[PDB]
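Student: One structure coming up, written as structure tokens, with questions to follow.
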Amino acid sequence: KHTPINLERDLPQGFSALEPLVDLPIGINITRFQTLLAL
Amino acid sequence: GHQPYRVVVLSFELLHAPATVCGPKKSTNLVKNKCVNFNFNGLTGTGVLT
Ligand SMILES: *[C@@H]1O[C@H](CO)[C@@H](O)[C@H](O)[C@H]1NC(C)=O
């Protein structure tokens, strides 16, 4: 969900639902995940 | 008996995984304003389509 946020340093006091995007039949297990950045 | 022959072999298998591979699915036309049965993508019932 992409929410246009006014100038604030914290999560706003509001409600917003999260719509589904895609489902994938992978049949694998997940235990850890990481982050990726560009420089 | 000594001429070249091309051979193709097809193999299938099952296991604990989603199928994700299936053949053709037939379809019918759409009707309205009549008491008719329907099968709308895995859902079965009877009623009037409007
Ligand atoms: C993932 O690993 C757990 C145990 O670590 C196992 O029980 C589960 O079946 C695995 N899932 C897979 C391989 O999809």
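In chain B, numbers come from Swiss-Prot; the residues present are 504-553, in order.
Each Cβ is built from the backbone N, Cα and C atoms, and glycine gets one as well.
Take a look at what Swiss-Prot says about it:
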MUTAGEN   B:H519 to P  Increased resistance to human covalescent sera neutralization
VARIANT   B:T547 to K  In strain: Omicron/BA.1
Student: DSSP on B:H519 (mutagenesis position), three-state: which is it?
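Tutor: The residue in question, B:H519 (mutagenesis position), is coil (DSSP, three-state).
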Student: If we count other C-beta atoms within 10 Å, could you say which of the recorded positions B:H519, B:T547 has the fewest?
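Tutor: The recorded positions B:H519, B:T547 were compared, and B:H519 has the fewest Cβ atoms within 10 Å.
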Student: In angstrom units, rounded to an integer, how far apart are the Cα atoms of B:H519 (mutagenesis position) and B:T547 (variant position)?
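Tutor: So the Cα of B:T547 (variant position) lies 27 Å away from that of B:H519 (mutagenesis position).
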